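Take a look at the structure below.
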Amino acid sequence: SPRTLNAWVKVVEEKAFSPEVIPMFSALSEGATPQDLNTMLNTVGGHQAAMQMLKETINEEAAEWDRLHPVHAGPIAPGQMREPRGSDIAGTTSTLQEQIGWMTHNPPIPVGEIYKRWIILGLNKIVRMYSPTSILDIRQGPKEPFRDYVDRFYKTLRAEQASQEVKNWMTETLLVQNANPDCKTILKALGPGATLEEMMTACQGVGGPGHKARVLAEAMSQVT
Amino acid sequence: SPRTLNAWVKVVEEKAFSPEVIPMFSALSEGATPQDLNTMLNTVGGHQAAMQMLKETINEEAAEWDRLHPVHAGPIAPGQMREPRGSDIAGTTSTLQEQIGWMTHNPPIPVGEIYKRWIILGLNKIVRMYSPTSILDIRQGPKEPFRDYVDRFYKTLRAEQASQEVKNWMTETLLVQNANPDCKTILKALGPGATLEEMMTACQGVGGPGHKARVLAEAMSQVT
Amino acid sequence: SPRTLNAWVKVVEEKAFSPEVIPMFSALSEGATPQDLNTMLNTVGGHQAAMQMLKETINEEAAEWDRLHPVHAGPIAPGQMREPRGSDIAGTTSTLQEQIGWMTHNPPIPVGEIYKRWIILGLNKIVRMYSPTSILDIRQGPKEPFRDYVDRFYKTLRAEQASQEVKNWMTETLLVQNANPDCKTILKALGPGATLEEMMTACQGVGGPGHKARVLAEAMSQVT
Amino acid sequence: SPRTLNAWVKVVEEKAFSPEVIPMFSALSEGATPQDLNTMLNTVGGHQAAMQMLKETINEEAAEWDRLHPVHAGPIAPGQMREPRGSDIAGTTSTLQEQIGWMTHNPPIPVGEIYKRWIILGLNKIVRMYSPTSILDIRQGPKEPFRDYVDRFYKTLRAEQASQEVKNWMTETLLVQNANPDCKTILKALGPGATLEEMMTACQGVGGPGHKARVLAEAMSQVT
Amino acid sequence: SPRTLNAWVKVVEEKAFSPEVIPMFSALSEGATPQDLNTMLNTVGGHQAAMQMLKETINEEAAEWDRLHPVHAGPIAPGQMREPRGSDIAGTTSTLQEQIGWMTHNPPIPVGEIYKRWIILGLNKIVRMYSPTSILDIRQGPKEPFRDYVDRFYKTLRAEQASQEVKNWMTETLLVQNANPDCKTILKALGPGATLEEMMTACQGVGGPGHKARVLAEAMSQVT
């Protein structure tokens, strides 16, 4: 049902790729047509590296299935259902009718369950080798233009799922907190009544010769 | 058998590409169908440069076999088994039936043993020209952002095979030990009760003008 | 497939008997013949207490199944498939042909799924009541010969899964760190340029009357 | 040939279970009847834990072969050679005639080769998990009677392979060198012109109340 | 013969692409089938730029031969041997039978000798325009991380042909000698009893702000 799909998405929305989703997946799916499961796959939030590695793994295993099983056919009378092939197990190249015709036919060749095993194993691989990134993990290096940082922060911000108040509040907090000590000092040098442009301009002053000269002079001044 | 496969994997798991695996390979395999051996190949831990050079060598030698042996056929009556070709020796393009049909047929043309010789020689080439990397070998250059270092260390960490306690213990130890003297000093400047974020922020302060100015000032201060 | 087996082994290799393996197991298996599953059982790393308790639980439950279900047969004409018995559910005493003949026959009596439930429950019991041991957990008591300790440490070391550099590095670190304060003092009494033998001999001197006399005398010296 | 057997023994005599014997084994054997190979097994120097683990592994793998392959026979006319069984692959229960009759018959079912693979894998397991002990590794604990030590040393001495001069020379050297500092001091308290009995008696004095009292008194004396 | 091939390889092993190999080539080959010569080509140590330029030159000259000689055929009765084409002169696209059939046929069209002339000219071009690199020629620039240098040195080391003692001896010597004066000073600042890791760490300290500040301070100190 659609609510099951939304439920899956809800399971994916949080605790993403924690050692939870695999059994929840296997427990929620309980078998499906390869198309419906491929839909249950593609209906997610559209992750990049995860789904990349997913299609990779699935494709490789499909190729392995293709290699291991030649399953030559013909010249038998076209009265039978042929046989599933590694590319056929995928949602592509196949139709629901023959799929039901397969799953219904006996012996019960489990193409969908095998695909489920495949996507499960792949999902496990992803769970192991994938490390997600949050907005709190965004920080600027030792020296970079603040423009790229704020741009990166905003573009990264809109990618994260949250409310508006949570968004702009976190924007404020993380933006002022996660800045480099230098820029942070230059930002905190004045009262927090300034807008973004002012801080950006204050940060635009950074990186220039006058900055380094001023800091170096001040350093040698307080030192000597 | 599967345990033989797992045993091979176990032999590959440690002492990887030491002057051990070649005879152990030849001694464990004791001949196989090209498909089963190709499986015994692809069933490994999924190394990159090794298997790259492997497929490279195999492909080249296959091409050499193709070039050296034209072995034209026809117009003989299709009552015989044809002849193996360089691309046929590989697991691809071939089926187990004709392979057994070949190995069983006399004179005993050894396609699998030749492929074994090929993969052996290739594996030797790999053994010679491949230098593996451990987690202990991970170190940061003279000046780099600590973010890339910790990210590299973690992503490199999860790639290495070990236990959880061993993992995070080694994480702690190698992370604090393998740091640059500067960052290491900045890290050891405070008691080791801080989390990763604190050290990251302390390392985020590095690379800026204030840092260099402070160190330079301190240097000229202790000098003059 | 073999890769599924290696995948299971990989799942067992780390996070062993954490609240992960049960759903992963049930999700990866998706049902199997009792023989293939018994293979999937015996193909593991060869744990002792776990598999012990496993065979125990399975045997007990099998006995319970034997007791609860007399299922007397005869004198029916030998045209039917008989019925599964508790000892028959196990991989032993049974053949794949009749097993497929059973699973294929209707009503679909689920012997393999029941065995899966059994091994699952047993695996859960193991997950609950089993505490694994690492190399870091190895420590010598208040007074023992260092020989037994280093022997235990080495024999315990080779049992743990890791790389060579990781092995000998951990060997060094854990060996020097996990020693008793006394022996550790006697070990750190000299520069860490000595080999194992020197430290062993230094530790061989411990426990004798001269040692206790020296320490006691020194104690009474610094006291009085 | 016998010289091949003696050569194998010679290969076993030194570098025992180093990462050498496996290729040398597989290369020297070049296939054999299970009886002749079982002889090549039992003809060794009669090691304990190694051969123990060997028979263990072989028996387990044999049981696995028994389980995996029911290979039911009958009611076929007794004109054929039956089929090898896991217990049959071993030197026991089988005769050379049927073995040659098997290996000669086609398709060439490789029983001896499989047994070779088995003993190879087992030998690898032994190579990994077995740590041999030398005479140099013999040392007395913190406090033990010297009688047990010299007895252990002698009984351990005769077990090691060497010449007579090498034996008694090593006896002298290792006996005087590997002793505990206390006993070593008591031994070196006099010129090395004494026989074993004198040192034994001198060591017999150790462990008593007078000894500990004397050492403790001397300690407190040099201290206070 | 094979020894002639190994002899060629031996001629290539040293004095590579010196004004020697061309006449030695022409004198050793003394004509060959294009396949055997193409083998005599590909059987070398697998050089990169040389063989690159070689295939380049050969391909270009082949294209020139293709352009200059249209040599249209047909509709002659297929009783004759056709004619060699630029792509046919190469080992590819041709078989030994027709090649011998050509060389044997009169007038003696010299395809192999022409190919020999081609590869000779190409080899001359290579001799002129190719400058080989040794391990002694490996040096680090004014400022680079020592990691890349040692990695480059090792990977370059294993590429060079020499013995083990020669290898590691040259490793030591060239590694300590070819280092930059700065790093060399930092390396020679301590006794040459340190391992690679220590020097690497000492070199890891280089490039940072503290380094430059220290050197600059010391400079201004000794200056002022």
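Residues 148-371, in that order, are what chain E shows, numbered as in Swiss-Prot.
Per deposition record, electron microscopy, 3.9 Å.
The backbone N, Cα and C atoms fix where each Cβ goes, and this holds for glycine too.
Secondary structure from DSSP puts E:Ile169 (mutagenesis position) in a helix. One mutagenesis experiment catalogued in Swiss-Prot, E:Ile169 to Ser, is accompanied by this note: Loss of infectivity.
Under a cutoff of 8 A between CB atoms, and with a sequence separation of 6+ in the same chain, E:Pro170 (mutagenesis position) has no neighbours. In Swiss-Prot, a mutagenesis experiment is listed as E:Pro170 to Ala, annotated with the note Retains infectivity.
Here E:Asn189 (mutagenesis position) comes close to no residue that lies at least six apart in sequence on the same chain with a C-beta under 8 angstroms from its C-beta. In Swiss-Prot, the entry for mutagenesis E:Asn189 to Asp states: Reduces binding to human NUP153. Does not affect binding to CPSF6. Reduces infectivity to non-dividing cells. Retains infectivity to dividing cells. The structure shown retains the original residue.
Reduced to three states, the DSSP call for E:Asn189 (mutagenesis position) is helix. Swiss-Prot lists E:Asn189 to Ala among its mutagenesis entries, and the accompanying note reads: Reduces binding to human NUP153 and CPSF6. Reduces infectivity to non-dividing cells. Retains infectivity to dividing cells.
A simple way to gauge crowding: the CB of E:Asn206 (mutagenesis position) has 14 other CB atoms within 10 angstroms, across all the protein chains here. E:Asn206 (mutagenesis position) falls within a helical segment according to DSSP. Experimental mutagenesis at this site is recorded by Swiss-Prot as E:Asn206 to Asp, annotated: Loss of binding to CPSF6. Does not affect binding to NUP153. Retains infectivity to non-dividing cells.
Among the sequence features in Swiss-Prot, the mutagenesis site E:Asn206 to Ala is noted as follows: Loss of binding to NUP153 and CPSF6.
E:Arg305 to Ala appears in Swiss-Prot as a mutagenesis experiment; the accompanying note says: Does not bind FG repeats of human NUP153. Loss of infectivity. Within 10 Å of the C-beta of E:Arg305 (mutagenesis position) we count 14 further C-beta atoms, all protein chains included.
In Swiss-Prot, a published mutagenesis experiment is listed as E:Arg305 to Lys, annotated Retains binding to FG repeats of human NUP153. In this structure, E:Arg305 (mutagenesis position) is part of a helix by DSSP.
One mutagenesis experiment catalogued in Swiss-Prot, E:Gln308 to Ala, is accompanied by this note: Retains infectivity. If you draw a 10 Å sphere around the CB of E:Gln308 (mutagenesis position), it holds 10 other CB atoms from the protein chains shown.
Listed mutagenesis positions (E:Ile169, E:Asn189, E:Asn206) with a CB under 8 Å from any chain B CB: E:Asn189.
Between the alpha carbons (Cα) of E:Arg305 (mutagenesis position) and E:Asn206 (mutagenesis position) lies a span of roughly 32 Å. The distance from the Cα of E:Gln308 (mutagenesis position) to the Cα of E:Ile169 (mutagenesis position) comes to 22 Å. Annotated pair E:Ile169 (mutagenesis position) and E:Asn206 (mutagenesis position), C-alpha to C-alpha distance, rounded: 20 Å.
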